[PDB]
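Peer 1: Here you go, one structure.
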Amino acid sequence: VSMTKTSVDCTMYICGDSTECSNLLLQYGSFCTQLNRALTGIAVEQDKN
Amino acid sequence: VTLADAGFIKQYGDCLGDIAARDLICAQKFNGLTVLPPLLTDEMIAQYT
Amino acid sequence: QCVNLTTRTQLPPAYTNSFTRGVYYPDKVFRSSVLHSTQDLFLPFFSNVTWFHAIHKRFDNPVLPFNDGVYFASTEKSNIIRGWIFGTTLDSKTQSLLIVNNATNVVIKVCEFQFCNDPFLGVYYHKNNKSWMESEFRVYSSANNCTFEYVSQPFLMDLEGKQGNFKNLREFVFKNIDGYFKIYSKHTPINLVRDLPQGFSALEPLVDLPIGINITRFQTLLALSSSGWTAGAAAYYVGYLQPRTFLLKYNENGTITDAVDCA
Amino acid sequence: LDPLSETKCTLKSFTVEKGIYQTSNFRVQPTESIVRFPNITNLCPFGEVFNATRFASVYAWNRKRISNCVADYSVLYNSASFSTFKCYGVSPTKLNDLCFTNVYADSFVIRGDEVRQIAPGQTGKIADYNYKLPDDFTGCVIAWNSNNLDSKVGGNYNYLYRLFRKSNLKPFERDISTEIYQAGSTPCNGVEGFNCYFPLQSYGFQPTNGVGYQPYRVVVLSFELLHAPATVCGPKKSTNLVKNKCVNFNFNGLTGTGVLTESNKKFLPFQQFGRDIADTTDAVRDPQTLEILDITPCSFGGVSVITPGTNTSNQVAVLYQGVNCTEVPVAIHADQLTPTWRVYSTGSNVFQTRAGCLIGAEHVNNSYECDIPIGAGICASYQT
Amino acid sequence: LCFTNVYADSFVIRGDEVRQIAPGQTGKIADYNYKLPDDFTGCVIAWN
Amino acid sequence: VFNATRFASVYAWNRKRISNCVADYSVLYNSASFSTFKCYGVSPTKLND
Amino acid sequence: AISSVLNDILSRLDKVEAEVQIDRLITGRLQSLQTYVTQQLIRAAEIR
Amino acid sequence: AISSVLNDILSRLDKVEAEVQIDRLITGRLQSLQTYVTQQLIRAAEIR
Ligand SMILES: *[C@@H]1O[C@H](CO)[C@@H](O[C@@H]2O[C@H](CO)[C@@H](O)[C@H](O)[C@H]2NC(C)=O)[C@H](O)[C@H]1NC(C)=O
Ligand SMILES: *[C@@H]1O[C@H](CO)[C@@H](O[C@@H]2O[C@H](CO)[C@@H](O)[C@H](O)[C@H]2NC(C)=O)[C@H](O)[C@H]1NC(C)=O
Ligand SMILES: *[C@@H]1O[C@H](CO)[C@@H](O)[C@H](O)[C@H]1NC(C)=O
Ligand SMILES: *[C@@H]1O[C@H](CO)[C@@H](O)[C@H](O)[C@H]1NC(C)=O
Ligand SMILES: *[C@@H]1O[C@H](CO)[C@@H](O)[C@H](O)[C@H]1NC(C)=O
Ligand SMILES: *[C@@H]1O[C@H](CO)[C@@H](O)[C@H](O)[C@H]1NC(C)=O
Ligand SMILES: *[C@@H]1O[C@H](CO)[C@@H](O)[C@H](O)[C@H]1NC(C)=O
Ligand SMILES: *[C@@H]1O[C@H](CO)[C@@H](O)[C@H](O)[C@H]1NC(C)=O
Ligand SMILES: *[C@@H]1O[C@H](CO)[C@@H](O)[C@H](O)[C@H]1NC(C)=O
Ligand SMILES: *[C@@H]1O[C@H](CO)[C@@H](O)[C@H](O)[C@H]1NC(C)=O
Ligand SMILES: *[C@@H]1O[C@H](CO)[C@@H](O)[C@H](O)[C@H]1NC(C)=O
Ligand SMILES: *[C@@H]1O[C@H](CO)[C@@H](O)[C@H](O)[C@H]1NC(C)=O
């Protein structure tokens, strides 16, 4: 009926505790937000199901 | 059915230290990989049932 | 001195089985409660280890190849297995390494050594003093050009014993990698008569020697008028490492407790 | 400014509709830096390595082991006497912030056309026949004109290269061979013969030679980093060690951010670092006092903002998810956390939920229909 | 191409140190004399 | 080239152009007929490959 | 990249040699999330 | 890359220059399989 809800902090996965990596991740624009939107879409719908 | 986490109040009390090591989830949490709780507890599912 | 001790019996080349031995810590990292996958020069499981003896009659000290590294183990009593020679010519045309545990200290050295055809060490057995003492060193005639030399702080290690079965197993891994001779080792108590014990136990690293030399062959050194003698009954086994992937099960506290050879 | 202004930003809208919104994970920041290095007092032998009276021949290159010493690479770096100083697995500035397990100086002399062949993955009779560096060489190549030290007017033929070899030599291999190269199909025994060559040839190094034909002294520093117990280190003083506080640690060059803690992990005497399933360090043996330290990343979690929309009110409640009300108040703005906002640290309604910690919402015993879903049986709503 | 604001920075150095005029460098000219911004837009021109 | 019945004087050195052909020196470097063959940018073995 | 550990690039290399290595790790890890979220979006349709 | 044939790279370039061209082909090829397997995982749901 459901699966485990997950949420992934896209900056902390890629660039964990690093400011330099964080300033470089900004060069890929919305990609991390798109990932968190998609996981929030899945995770809200496990409570719908 | 034997689960690996469900967002059951992680509090670095058992994670930080001996239990950061042997735990898929402690490595999950520390890297932005979080598991969220369902909206309905296993008691509320049982009341509807 | 330098002498050939030719009084021995001719026997064919023996072998036995490396069941689950020759596994060592592949790095200087702590791990626990984990099954870790690594590719390195390990002893292939259940390989033919080539088998050697000292008896009464037999004093098996052949000059053996050393290719991609070596596993060496001795089931031992009365401290018979005392060291090893390594090199590619052994006749002072090129350098060679000596590792020796004498009666008092360990010596480790690299030289253009001129080795004997039969290298060994010898002990005066119960000669009116009730104790036993080392007296003969006959391994090389000279050691002119040398480039690495170490001697341990002094001790006395005993050279006596006549119990039937073996009470000690001693295991060593020798890898000569990129100018470094790496030694890994284990000791365990046993109660076995004539074969390599079935079981598992991993070898901790113990010394890393920066020796820099080519090694292509090796030979072990045994304790013993010039000809006619009694050897102590002790037995040793030799295997060759290969690039094999291993899965390593670390327990709770933090030590290898089982392994799987992926090939 | 405030958690609502983070959601307005996160969504790129000045109006936020009713809901529970995901926001930046909070993370408690380091109170201070720690530095810890093995205490060695003698400075490494740079005057022996870079200033010997004679160097080796390239065919028989010397290798000196540098160990149990402090390395001040600022002396080598800042000195103008060097024409080449290139590093291949470190930037040259970082050499002083860092430690090395075993370090070596490969010392020899070559022509100024050949310095290019000393770089890893190269070809020509130096890279091919007498000094090959590995594909992953970690270290620095250091080179300078020594015409005034080495060269004599008729030719310093003491410096020898190898012109012939059966095969390209392996990385860091040295070859003392003087055995005769067979260029014809014939075998060739003894000292000499027709189309038989002595494999070595000498440089006619003279001061009247053009630049490039002069003797360049080379040192190649080789070293390996961060993988085993250090024995050579840069000119950094250790700080005191602190525990149970979040800090920017650095042990042997193992820079990081974490809470340090006394560990019960029984490291065997050869071990120094402990690695997690994720291939990051999670324990360290302190190099001055040989106790094991657990390393934990400083406390962090999801933040989510629960709002009743912008059209109604601006008031919001904040869920620190998977976090107990304790780690909240620990998150005091005194220790720098990501969120520049700390206004909610007031509480007096800091409800604890299975889902986490809820700040800014009152906990009413009465049970209503779920409005904004918080998780684990809890919901929130905006009411009188 | 066209340029919004333009500045010629004019000075004399030793010929070795022309390299230290590359962006992202270090050494006594690049350290405390004439440091470039790491994302420098421009051209460096030198002659004996 | 190598077997001509008369060579030029050095003050009037010849210049024979060569094309549309294969350079097998196996009757050449492999023969002791020359008291000096030296190449200066290639190994004499590599001329075939 | 030279290492899997982000701090062993940033404590070894500078501001301009690191950027080459850090960006291989940003590219590889970002593609690791885009793989996981694709798997999980397809998965969520099997559960739906 | 300078070619689609993996051996034409290895025949014409040294280790560090071939590793650049080969990593293009690996990055490309791998992105071909991750596209194919995504199409097949979606198409397997149409068939399921
Ligand atoms: C031990 O015996 C070997 C031969 O079995 C001796 O080796 C010979 O040494 C001489 C020079 O002294 C050489 O001319 C022979 O060619 C060698 N023979 C072999 C088969 O190698 C060796 O010298 C003897 N050593 C001692 C100490 O007597
Ligand atoms: C949040 O942490 C506190 C500790 O700070 C927990 O309180 C402990 O609870 C146990 C079990 O009832 C008691 O035996 C301890 O004495 C308590 N310690 C203190 C100092 O309060 C609390 O249970 C935790 N809450 C959750 C939801 O995990
Ligand atoms: C080991 O030795 C025996 C002879 O005693 C031989 O038949 C066998 O094939 C060998 N085993 C392996 C695995 O090489
Ligand atoms: C042990 O051997 C070494 C050389 O191998 C020698 O220097 C030393 O004197 C010996 N010790 C004894 C007690 O014989
Ligand atoms: C007995 O021991 C002494 C030294 O303790 C030694 O000098 C002597 O030679 C020994 N006697 C015999 C017969 O070995
Ligand atoms: C080794 O011995 C030979 C023969 O005497 C000598 O020519 C050479 O210089 C020696 N090498 C060293 C390093 O002493
Ligand atoms: C050691 O010497 C032997 C004999 O010359 C040779 O075949 C072997 O390749 C050498 N080993 C190394 C690592 O060069
Ligand atoms: C693990 O710890 C237990 C209890 O302290 C002990 O009995 C056992 O010997 C330990 N194992 C190892 C491999 O150290
Ligand atoms: C070598 O020694 C001289 C002193 O004789 C000193 O002036 C020079 O700077 C030293 N060179 C290096 C590279 O340290
Ligand atoms: C570091 O120095 C202290 C004294 O300053 C000493 O206790 C300690 O032994 C030293 N470190 C090591 C590894 O010996
Ligand atoms: C809120 O929005 C509604 C329309 O949705 C409007 O009728 C009302 O006047 C607004 N109130 C305020 C305080 O903005
Ligand atoms: C919730 O109910 C308990 C009795 O179970 C009562 O003591 C407490 O005061 C109530 N809380 C509120 C906020 O009314």
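Just so it is clear, chain F uses Swiss-Prot numbers, and the residues here are 341-389, in order.
Cβ coordinates come from backbone N, Cα and C, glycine included.
Annotations for this protein, taken from Swiss-Prot, read as follows:
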type	residues	note
MUTAGEN	F:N343 to Q	Reduced viral infectivity
VARIANT	F:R346 to K	In strain: Mu/B.1.621
VARIANT	F:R346 to T	In strain: Omicron/BQ.1.1, Omicron/XBB.1.5, Omicron/EG.5.1
VARIANT	F:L368 to I	In strain: Omicron/XBB.1.5, Omicron/EG.5.1
VARIANT	F:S371 to L	In strain: Omicron/BA.1
VARIANT	F:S371 to F	In strain: Omicron/BA.2, Omicron/BA.2.12.1, Omicron/BA.2.75, Omicron/BA.4, Omicron/BA.5, Omicron/BQ.1.1, Omicron/XBB.1.5, Omicron/EG.5.1
VARIANT	F:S373 to P	In strain: Omicron/BA.1, Omicron/BA.2, Omicron/BA.2.12.1, Omicron/BA.2.75, Omicron/BA.4, Omicron/BA.5, Omicron/BQ.1.1, Omicron/XBB.1.5, Omicron/EG.5.1
VARIANT	F:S375 to F	In strain: Omicron/BA.1, Omicron/BA.2, Omicron/BA.2.12.1, Omicron/BA.2.75, Omicron/BA.4, Omicron/BA.5, Omicron/BQ.1.1, Omicron/XBB.1.5, Omicron/EG.5.1
VARIANT	F:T376 to A	In strain: Omicron/BA.2, Omicron/BA.2.12.1, Omicron/BA.4, Omicron/BA.5, Omicron/BQ.1.1, Omicron/XBB.1.5, Omicron/EG.5.1
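How buried are the listed features, and what sits near them?
Peer 2: DSSP gives F:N343 (mutagenesis position) a coil state; it is part of no helix or strand. Counting every protein chain shown, the Cβ of F:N343 (mutagenesis position) has 6 other Cβ atoms within 10 Å.
Around the Cβ of F:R346 (variant position), the same chain contributes no residue under 8 angstroms that is 6 or more positions distant in sequence.
Reduced to three states, the DSSP call for F:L368 (variant position) is coil.
Its Cβ placed at the centre, F:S371 (variant position) has 12 other Cβ atoms within 10 Å.
DSSP assigns F:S373 (variant position) to coil in the three-state reduction, outside any helix or strand.
Counting every protein chain shown, 6 other Cβ atoms lie within 10 Å of the Cβ of F:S375 (variant position).
A sphere of 10 angstroms centred on the C-beta of F:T376 (variant position) encloses 4 other C-beta atoms.
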Peer 1: Fewest other CB within 10 angstroms, which one of the variant positions F:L368, F:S373?
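Peer 2: Ranked by other Cβ atoms within 10 Å, the variant positions F:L368, F:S373 bottom out at F:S373.
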Peer 1: Rounded to the nearest Å, what's the C-alpha distance separating F:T376 (variant position) and F:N343 (mutagenesis position)? Just drop the number here, would you?
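Peer 2: So the alpha carbons of F:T376 (variant position) and F:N343 (mutagenesis position) sit roughly 16 Å from each other.
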Peer 1: What is the separation, in Å, between the Cα atoms of F:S371 (variant position) and F:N343 (mutagenesis position)?
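Peer 2: Each residue's Cα considered, F:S371 (variant position) and F:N343 (mutagenesis position) end up 13 Å apart.
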Peer 1: Which variant positions from the list F:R346, F:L368, F:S371, F:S375, F:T376 come close to ligand 10, meaning a Cβ under 6 Å from one of its atoms?
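Peer 2: Result: none.
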Peer 1: What whole-number Å value do you get for the CA-CA distance of F:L368 (variant position) and F:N343 (mutagenesis position)?
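Peer 2: Answer for this pair: 11 Å between alpha carbons.
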